[PDB]
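A.B. asks: Dumping the structure here so I can ask a few things about it.
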Amino acid sequence: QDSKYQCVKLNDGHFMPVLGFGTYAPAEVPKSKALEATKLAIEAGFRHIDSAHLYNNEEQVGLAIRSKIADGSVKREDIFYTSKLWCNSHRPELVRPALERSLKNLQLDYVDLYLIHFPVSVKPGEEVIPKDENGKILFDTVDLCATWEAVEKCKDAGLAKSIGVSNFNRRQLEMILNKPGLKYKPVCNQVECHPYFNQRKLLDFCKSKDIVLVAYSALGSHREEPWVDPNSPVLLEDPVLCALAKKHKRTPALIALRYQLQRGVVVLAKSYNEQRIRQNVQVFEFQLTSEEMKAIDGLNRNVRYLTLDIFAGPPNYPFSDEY
Ligand SMILES: NC(=O)c1ccc[n+]([C@@H]2O[C@H](COP(=O)([O-])OP(=O)(O)OC[C@H]3O[C@@H](n4cnc5c(N)ncnc54)[C@H](OP(=O)(O)O)[C@@H]3O)[C@@H](O)[C@H]2O)c1
Ligand SMILES: CC(=O)[C@H]1CC[C@H]2[C@@H]3CCC4=CC(=O)CC[C@]4(C)[C@H]3CC[C@]12C
């Protein structure tokens, strides 16, 4: 709304800040950078911090969070920290060890939110993306409902305050929602969402089920090759976003973030730049008109930056369905 500490009530009674700090950085960015950036994010007013085992940064992100708690800047209760279960630990018996491993790296006792990162399961082991000779990904067959049950036990244990999913399509959400003996609905579905891929149908569906849609790559993504097609249009270079930025005396990034806030979406924003980190929290300072929101709706162009198509094949690959 108008305060950078604004939150939304999740379906389990916990509260999530509507603006989150994204912590992923491309492989070529030195791992030391995550520490300072996360500290700066907290100093700027970010409270919701998003990471995952896959991002290989939890040790640094954890260090930053704990440093800010230690110096009195924030209390643990005011930080909303998200981790995610990777595809190599979908087997029910491997779920808790994965969360405990993340917690050990963070040196924290609980996460505020734990997500199933991506619905396609891969063979268990140290390698996050296991491959045979020939370079073919080794997939594993796991019942996602069984995975969910094990995630539910993590909430029972108090290791995760809230639980949810990421990169799930409508069918996959329904599979969890319709599961016999379901204990906890997912609080959220974290998916790619920006003016070029606005997710209207999935957003409406999540809302109908009391599931929050959390937008990742909301500024058009890190554009890291080969995960993102280098020939895809650059979101922040959009002429309409630029024109709206000029009208409001803001920036294209701020317009893209504000768009999500006004349509009921919780939005992430990654930056490792001091000026841009401070800039992003200014999203709460202005409002887009209904006419401008409509103009941004028009930017929709079916550009999905993160296809994760290396995981295409198994029926659980989520992006084949309409939504
Ligand atoms: N669940 C999933 O499967 C998944 C997938 C992708 C992402 N995520 C999460 O979502 C987060 C965000 O997505 P993302 O990493 O793809 O990046 P993003 O938030 O879409 O941002 C992309 C780029 O925008 C730049 N930027 C930030 N603020 C700006 C500003 N005010 N003006 C101009 N440029 C600005 C950043 O560069 P600088 O750093 O140089 O400022 C960044 O590289 C991730 O870090 C991760 O936490 C989750
Ligand atoms: C957050 C980001 O969008 C995710 C989506 C796809 C992910 C990548 C998928 C491929 C991959 C394989 C590895 O072994 C290291 C991590 C990486 C390099 C992943 C890092 C995080 C990525 C880039």
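Indices start at 1 and increase along the chain as displayed.
Cβ from N, Cα, C; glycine included.
This is the feature table in Swiss-Prot:
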type: BINDING; residues: 20-24, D50, 166-167, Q190, 216-222, 270-280; note: NADP(+) binding site
type: BINDING; residues: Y24, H117, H222, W227; note: substrate binding site
type: ACT_SITE; residues: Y55; note: active site, proton donor
type: MUTAGEN; residues: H222 to S; note: Marked decrease in k(cat)/K(m) value for progesterone; 10-fold decrease for progesterone reduction; 3-fold decrease for 20alpha-OHProg oxidation. 10-fold decrease in K(m) value for NADPH
type: MUTAGEN; residues: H222 to I; note: Marked decrease in k(cat)/K(m) value for progesterone; 24-fold decrease for progesterone reduction; 18-fold decrease for 20alpha-OHProg oxidation. 95-fold decrease in K(m) value for NADPH
type: MUTAGEN; residues: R304 to L; note: 70-fold decrease in progesterone reduction. No effect on DHT reduction
type: MUTAGEN; residues: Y305 to F; note: No effect on progesterone reduction
type: MUTAGEN; residues: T307 to V; note: No effect on progesterone reduction
type: MUTAGEN; residues: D309 to V; note: No effect on progesterone reduction
A.B. asks: Near ligand 1, which of the recorded positions show up if the criterion is a Cβ under 6 Å from one of its atoms? Options: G20, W227, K270, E274, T307.
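C.D. replies: Only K270 qualify.
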A.B. asks: Counting distance between Cα atoms, which of the recorded positions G20, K270, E274, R278, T307 is nearest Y55 (active site, proton donor)?
C.D. replies: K270
A.B. asks: Near ligand 2, which of the recorded positions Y24, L219, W227, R278, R304, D309 have CB less than 6 Å from any of its atoms?
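C.D. replies: The recorded positions passing the 6 Å Cβ test are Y24, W227.
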A.B. asks: Name the residue among the recorded positions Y24, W227, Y305 whose Cβ has the smallest number of other Cβ atoms within 10 Å.
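C.D. replies: Minimum Cβ neighbour count within 10 Å, taken over the recorded positions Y24, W227, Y305, occurs at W227.
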A.B. asks: Need the DSSP three-state call for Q190 (NADP(+) binding site) to compare against my parser.
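C.D. replies: Once the DSSP labels are grouped into three classes, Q190 (NADP(+) binding site) ends up as strand.
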A.B. asks: Let me check the 10 A CB neighbour count of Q190 (NADP(+) binding site). How many other CB atoms are there?
C.D. replies: 27
A.B. asks: To the nearest whole angstrom, what is the C-alpha distance linking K270 (NADP(+) binding site) and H222 (mutagenesis position)?
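C.D. replies: A Cα-Cα distance of 8 Å.
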A.B. asks: Taking Cα atoms as reference points, which of the binding-site residues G20, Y24, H117, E274, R278 is nearest to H222 (mutagenesis position)?
C.D. replies: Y24
A.B. asks: Any same-chain residues 6+ apart from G20 (NADP(+) binding site) with CB under 8 Å of its CB? Would you list them in sequence order, or say none?
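C.D. replies: For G20 (NADP(+) binding site), the qualifying residues are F46, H48, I49, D50, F80, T82, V214, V266, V267, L268, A269.
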A.B. asks: Sorted by position, what residues of the same chain at least six away from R278 (NADP(+) binding site) have a C-beta under 8 A from it?
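C.D. replies: Within the chain, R278 (NADP(+) binding site) has Cβ neighbours under 8 Å at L40, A44.
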A.B. asks: Compile a sequence-ordered list of residues in the same chain as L219 (NADP(+) binding site), six or more apart from it, whose Cβ lies below 8 A from its Cβ; state 'none' when nothing qualifies.
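C.D. replies: When sequence neighbours closer than 6 are ignored, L219 (NADP(+) binding site) has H194, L235, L236, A253, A256, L257, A269, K270 within Cβ distance under 8 Å.
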A.B. asks: Is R304 (mutagenesis position) helix, strand or coil when read with DSSP?
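C.D. replies: Reduced to three states, the DSSP call for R304 (mutagenesis position) is coil.
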A.B. asks: Between the binding-site residues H117, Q190, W227, which lies closest to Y305 (mutagenesis position), Cα to Cα?
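C.D. replies: Closest candidate to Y305 (mutagenesis position), judged by Cα separation, is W227.
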